[PDB]
Amino acid sequence: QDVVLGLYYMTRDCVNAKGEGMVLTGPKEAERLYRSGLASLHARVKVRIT
Amino acid sequence: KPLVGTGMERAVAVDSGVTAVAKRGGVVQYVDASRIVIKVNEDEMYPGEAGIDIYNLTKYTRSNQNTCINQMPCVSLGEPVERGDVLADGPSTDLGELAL
Amino acid sequence: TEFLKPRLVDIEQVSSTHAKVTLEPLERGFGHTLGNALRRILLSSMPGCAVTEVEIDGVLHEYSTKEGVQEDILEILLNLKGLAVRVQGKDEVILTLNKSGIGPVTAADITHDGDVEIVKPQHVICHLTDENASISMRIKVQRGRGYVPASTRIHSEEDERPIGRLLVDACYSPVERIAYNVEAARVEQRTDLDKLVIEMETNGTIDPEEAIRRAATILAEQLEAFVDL
Amino acid sequence: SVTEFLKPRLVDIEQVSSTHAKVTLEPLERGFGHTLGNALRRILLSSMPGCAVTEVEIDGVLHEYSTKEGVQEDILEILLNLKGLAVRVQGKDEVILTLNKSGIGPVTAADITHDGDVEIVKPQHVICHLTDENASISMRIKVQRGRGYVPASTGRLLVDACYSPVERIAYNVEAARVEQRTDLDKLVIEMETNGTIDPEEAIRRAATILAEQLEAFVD
Amino acid sequence: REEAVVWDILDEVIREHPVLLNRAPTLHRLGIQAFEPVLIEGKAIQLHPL
Amino acid sequence: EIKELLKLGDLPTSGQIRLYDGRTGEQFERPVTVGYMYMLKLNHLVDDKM
């Protein structure tokens, strides 16, 4: 029950959020951004996925 | 104490028979966490009797669940009391209110 | 690369227990890093000096009661646990508490010593309720850090302490709550220089001018490994 | 023993690869694992200094909204890939490089104008693919030295600057014991860097900076 | 004597020896499972969330 | 009336406060409910059952 709540909260998306709309070169850079506080978790972004 | 209760404690803790209750009004004369002696006021003193009422509080004693049931005083030397007031808090009770 | 180093620009001892101290200047983020690292260090590892054992003249076990006292022996021990004192250059000390007469028994009744200082003399230990009532106890105080329960203590002493020595759980840590607030400072006509202000509520045994230095020393020595690679 | 806190001995430094390792510290006093790990993370991830591309000028294009032909990938993709480039710049604050390429084939980081003072740690870094017989590109790439990871908050084109070489650092604490207690912390630190700086020295630097910041109070 | 060396013996004996954990009422076979044990200071059995 | 009493104190009329994680110094996203709940230790302690 708790884990699914965590994943639901993590992968949800919001309309306007901090760090929205930029381009991230990869998932690692995204994570760094979040941990530096420069971006919100629910922010909409374009990341190069492989 | 409970911060949020329903006021029912002021009765449950009294009628439980576990707290020492002042039989008559009077003034406390001596307390030693074991025996509280009350100078029952002459308005309720019997003409020939002593006119001074003891209360031998029960200390650590095993209960049916192997718990301690000691009663501890709450009144102070020289404090006036009226008949029915809780003198010594029993286990799980404090200042006359049930507190689990 | 422009990093500045912090300096304890000011300390305000608002009370005997509550104080504030400002570290300035600090670059970006260092306010958070220092504020939290120092908060954790000060809450956890700060040494203090607390009561460890008690021995009252005519009692045998903590569950008993003394004649002519308003508080049971357990409540006397609980009150003693709250006593906070300083000791000057010793690892342990034995203080005698000799008292009689109707009235309270406060920390002032303890036999004062030149190296022992009580932060709050207005601490009440128990109430005597008889004219001839009297209590004498030999309180033992030890330095240390952290919290040492009596169960761990006696099982680590490895000798049988005599009957009549009661052991209380000591909470050596003398700080109660540490908050840090980061706010900008007008330095060098440039912004983004955080002034970290730490406000601490203690028992009053230690002065922040030494508390923060000891916390910083602890952090630096633990940091020695990561620079030792 | 009131001033005798335990000092860990590193169990390891499993360099799973030239970029990333699994530096583990053991043992630490309870509550010291996070106190050290989060502080090191907070240093590395946002305050480490390095040189990274911050501004770009591509030939005859005003904005990444414009997708110039001759290149398989678009200008936004070019900018993100150029952001991925790791550089080691010696003794300068900012530099302007020029990359020029021609012919049917990809454009790789080995083609930049090596000044000699500038070291491109990954010549094999692919930039883009040229899609014409006459396909040729030339661009002026600005490098600057700074600290941390500066976002895009600020014919030039801005790009996010990854000054800090640490691509990723994550740490865990776990139970470790001595002969009499199991309340102690073992600190497993993992970091992956861009490769300009080896991780094992990167953490050495991080601790360096922090210790310096602690200098005014410790005796 | 719970000698400190005896704990090293236990930490060596228990290395790869499974233990069966069996909550009751065990309606279905998934109620009995084997686990690799790890020593814990307390007195409660540490179970996995999943 | 709960709102009125919270207003009498300097406490937030919302009932929920923001908290900070002690390990990392970060602020939890979105406030959380904090208060004084009356808790009881039931007579089922483990040392009587292990």
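Sequence positions for chain C are given in Swiss-Prot numbering; the residues included correspond to 6-234, in order.
For all residues, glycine too, the Cβ spot is worked out from N, Cα and C.
Under the three-state DSSP scheme, C:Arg45 (mutagenesis position) falls in the helix class. Here Swiss-Prot notes a mutagenesis experiment, C:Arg45 to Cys, with the remark: In rpoA112; temperature-sensitive, blocks RNA polymerase assembly.
In Swiss-Prot, the entry for mutagenesis C:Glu165 to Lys states: 5-fold decrease in CRP-class II promoter-dependent transcription. The structure shown retains the original residue. DSSP classifies C:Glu165 (mutagenesis position) as coil under the three-state reduction. Spatially close to C:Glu165 (mutagenesis position) yet at least six residues away along the chain is no residue at all, judged by Cβ distances under 8 angstroms.
For the published mutagenesis C:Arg191 to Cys, Swiss-Prot gives the following note: In rpoA101; temperature-sensitive. Within the same chain, no residue at least 6 positions away in sequence has its Cβ under 8 Å from that of C:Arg191 (mutagenesis position). Classification of C:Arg191 (mutagenesis position) by DSSP places it in coil, neither helical nor stranded.
When the C-beta distance to chain F is held to under 8 angstroms, the mutagenesis positions C:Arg45, C:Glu165, C:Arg191 reduce to C:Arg45, listed in sequence order. When the C-beta distance to chain D is held to under 8 angstroms, the mutagenesis positions C:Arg45, C:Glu165, C:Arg191 reduce to C:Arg45, listed in sequence order. If you draw a 10 Å sphere around the CB of C:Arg45 (mutagenesis position), it holds 23 other CB atoms from the protein chains shown.
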